[PDB]
Each structure stands twice: as structure tokens, then as C-alpha cells.
Amino acid sequence: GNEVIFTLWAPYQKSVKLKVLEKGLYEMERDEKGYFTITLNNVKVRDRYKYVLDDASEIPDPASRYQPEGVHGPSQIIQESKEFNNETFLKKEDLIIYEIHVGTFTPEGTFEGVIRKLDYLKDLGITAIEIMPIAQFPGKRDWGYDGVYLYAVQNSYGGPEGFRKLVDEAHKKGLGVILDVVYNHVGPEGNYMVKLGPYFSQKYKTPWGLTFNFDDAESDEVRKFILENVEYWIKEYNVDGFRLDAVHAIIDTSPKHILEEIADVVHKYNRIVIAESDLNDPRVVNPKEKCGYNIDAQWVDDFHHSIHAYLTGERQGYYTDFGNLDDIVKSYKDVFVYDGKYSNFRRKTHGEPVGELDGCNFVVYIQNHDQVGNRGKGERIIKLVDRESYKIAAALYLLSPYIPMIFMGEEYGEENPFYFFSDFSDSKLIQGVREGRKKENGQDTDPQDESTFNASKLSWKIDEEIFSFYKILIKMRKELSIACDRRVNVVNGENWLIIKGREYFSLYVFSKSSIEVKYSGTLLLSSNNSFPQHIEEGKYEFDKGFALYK
């Protein structure tokens, strides 16, 4: 039949009622654990509903699937037809990721907008797109990390219907979709979980708000909440995989860490998890029989930081830990630069070596939402290095053994900043974030100003020299079988370096210098016209630039 069952976990609350807007108020039945439940025969997609507390105040379903009128508005029923392939066609060894912010990616600012850009993406060579968090957040202008309804697809992005159609059309083109999900904290506005029960940890918390309760009193149910959320995205949206936001901010003292369980869920349904770890700890990524949570891959800032610090000369914040050519070679042959050595930035010994894990347990990047957006003036790397360096940078990571991830626009030479923006309506949060971004990052543009968001939309002004470069770089990566293979040989002089893989070798010349080349090869790609078509073992004097050889 057509009847459906309502479930709300609220141990703090004595007795709660269901409120279907056009219909009546319905008394809910309680159990031992603190779950309120009723089955209603008369409900239909898409009625609006809320829950009314002892307080007599009315809150939206915390496990809501659609919030038509934003965070403080009522919850709406959606069509739940669990259609999903049991497998993803994505081979993680073939993974080229493209990070997208739906709001700013296109003039549209919606899912339909990214759909339109699918052919472009496919043609470029990307195999999967990473969508920044889409869990309902305040208003319509937010990176996604102030999301506060884990099961509800952002209304202004195009809602559930919108996101579903995106994955459907992505699969249709042979593209995969990875969802950025937040399990380490929750948004400061429109979060009503605090009144229901111990969703959040008493113990510590995160720089971005209240952290989840995974290991303390009544944490079973909050563990179920997150694990079922990952189950939900797979079963109801047919998503290929996940990027887990700041896993270092998820603390769990339990016999089996929640991150291990999260992975178990995604692997049960043959999907992929990537983790943003700041831990520099192979445990996140290691096999179970080697004591890891078995997450498929992790972000390695060390790579980006090495490249960035060296090319920019910048040393503020975390860049103080980097700066030398050695750091790049280190990261290129050891993954982590900080693998159990002292960090002046963190004021402690940081990290652990990575052992024999292949390259495909790590994703690398010269740009992403953090490394652009957390800069006060939000400058893309293109503004901080010359055309040559920029090309050398793109070559370094796209030709690395690690999984490369392109930031939206990077590939055609996008020049527009990516600022930090928010769309809170609570005036104290507005006040706090302005001064927060002012003090922490040195942002002069108002995050709550519409113009700041607008200025962050891609221009789509294509630089064809750069765009062609990326396209060929991607193509050669695939053709050379560079993926995962950490068996590379790197030699470095003062202002240059050569990296030699199984089928290729690359020249990375940061200044004019005389280089001893020990390899023969045919030129595949070059940032200049200055490099020979065929080269042989010998000494050469190269100008600043990059060259790839078979």
C-alpha cells in the first residue's frame, strides 16, 4: 500500500507529536532507547511536516530528505525508489577527479548547470566529478560545510530531483560522481538536534562547531544516523563514492572506529571512499589486517604545499613547514613530507611513514576549494606564479603516481578568485564569521555580501594554450600508465628536476640551467617550443619550462 513510517530519535523529549501541515497532529509512540514512531496511512509525496516538542515548539525532521523553505522551514516527503547498480564502473586506478562547487560552477548555479557542462568535462578526460557538500545549509550561498540536514539535498541547487538527474546523466556519459560529506561537525544555524538528544560530543569539539558523539553515552543511535546517511546516498542517489570532510576531526575511542565502519558500508555496496586527513597517518588508508580503516585514498596536502611554497616563495601559516625543492622530491617519493619529523607550524612531531602503499591510496592537487578559498584574497595559484611555473605545477601533479584532482576552472586558466562566502540569517553568526574571516584569513571582502559569491563564479573565459595543455597532460597520464606506480626515479639540481617512470621521463626546469640527462626519448608534450623533438643522453642548457618524453 501507500502508508509510511515516521521515525524520530529524541531521548531528551518526554512526548513528541507529528504535524502534517494540511492534516492533523498525531501522537507518537515512545520506546526504551528514546525513539518516537508512528505509521500513517494517509501520507503522500509530497506533504510537508514538522515535529512538535514538549516545548510545544516546532522543528524540522533532522533526518529530512528535502527542506523546500530552507533550514528553518518545514520538511517535505520525497519519492523513495531505491534504484542503484550494485557496482560502480569507476576503477580507482583510472581516477581523475574534478572538484565542483554547484553554486559557482555555472551562471545557473544549479545541478542543471553542471549537467550542461558534462560533455566538456568528459572531453577533457576527467573520469569523476567531486561535488562539494549538498546537505541543506542556510540560504543559498555557502561552500556546503555549514550544511545542517545530512539527508536533504540543497533546495536552491535544484533539490533531490536535480541531484538525482545529475548522477543519472553523469553515468550516461561515462562519468562518476563523488559526494563530499561532512560527519565531523554540523552547521551553526538551523541545527535542531541539540534539543532532541546527545547527538553532539560533550568531550571536545571542532573549529567549525559542535562535533558528533560516537564513543560516549547514547552514541549507538548517532552512529546509526551517520552510517545510514552513507547508505542513503548510495541507495537513493546511486552515487559512486564519497569524499569525507576532515576525518582528523572525527574522534572515536570505540573498539571499532567509525571511519572503519563508514568504509565497511561503502565497500559493502562496492563504492569508493576518499578521506581528507590532516593526520599524515597511513592508518586511515591501510588495510584492516594492517590496522587501518581501509579508506580507499586520502588527500595529501604535503604534495600541494611542497609545490606551492616552492613556486610562490610564500611561508605564511602552514607553508612555513615547506619551501624547498627537496620537499617536492620527498613528497614525490615518500608521499608525506612530514612522516614523523618535527613541524614548526604544529610545534610537534607529525606523521608516520607510508610504507609500500601504492600511489592510488592518495589524491593530490595544486588547487582546491581550501587552498584557494582559505586565502584572504582567495587568489587562485595562477595569480601567484608565472605562466611557466603554472604549467610546471600542473605537470607535476597530473603526472604523479597519485590520484590527481583538478579544481573547477584550473584547467582553462581561470583567473577569478574563489572567496569564502556564507548566507546565514542569524545576525550573531553573521557578526562572528565576518570578524572570524577577517582575523584568521585576512579576508577584506564581506562573506555575507552577495558580490563576494558572484565574484567567485567561474568566468569560463577559456585560455586555449593552457586548456590544450591540461587535455594532453591527462591523455598522456593514461597512455603512459603513470597511475599508482610509485617506482619513479627522481634527480634534482639546484633549480631543476627530472622524474623518470617506467615509460616516461619529465624535465622540470624552474630556472635556466645546465642539466645532465641520462635518458633517450621522443617529446610528448612541452610548456615551450624550446625542447627537442628527440633527445639523447647528454648535457643540455634549458630555459625555464617543462617537457615530457616517451
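Note that chain A is numbered according to Swiss-Prot, with residues 9-558 shown in order.
The deposited model was determined using X-ray crystallography, 2.7 Å.
Using the three backbone atoms N, Cα and C, a Cβ is placed for every residue, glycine included.
In Swiss-Prot this protein carries:
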- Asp253: active site, nucleophile (ACT_SITE)
- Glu284: active site, proton donor (ACT_SITE)
- 251-256, 309-313, 377-382: substrate binding site (BINDING)
- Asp253 to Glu: Abolishes enzyme activity (MUTAGEN)
- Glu284 to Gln: Abolishes enzyme activity (MUTAGEN)
- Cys299 to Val: Reduces activity by 50%. No change in substrate specificity (MUTAGEN)
Among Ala254, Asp309, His312, which are recorded as binding-site residues, the nearest neighbour of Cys299 (mutagenesis position) by Cα:
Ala254
List the Cα distance (Å, whole number) between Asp378 (substrate binding site) and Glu284 (mutagenesis position).
11
Cα-to-Cα gap, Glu284 (mutagenesis position) vs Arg251 (substrate binding site), nearest whole Å:
7
What is the one among the binding-site residues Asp309, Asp378 whose Cβ has the most other Cβ atoms less than or equal to 10 Å away?
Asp309
Candidates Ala254, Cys299: member of the recorded positions with the richest Cβ shell (10 Å):
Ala254
Cβ neighbour count within 10 Å of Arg251 (substrate binding site):
25
Pop the Cα-Cα gap between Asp253 (mutagenesis position) and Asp309 (substrate binding site) into the table, whole Å please.
14
Three states by DSSP: which one describes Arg251 (substrate binding site)?
strand
Cβ neighbour count within 10 Å of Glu284 (mutagenesis position):
20
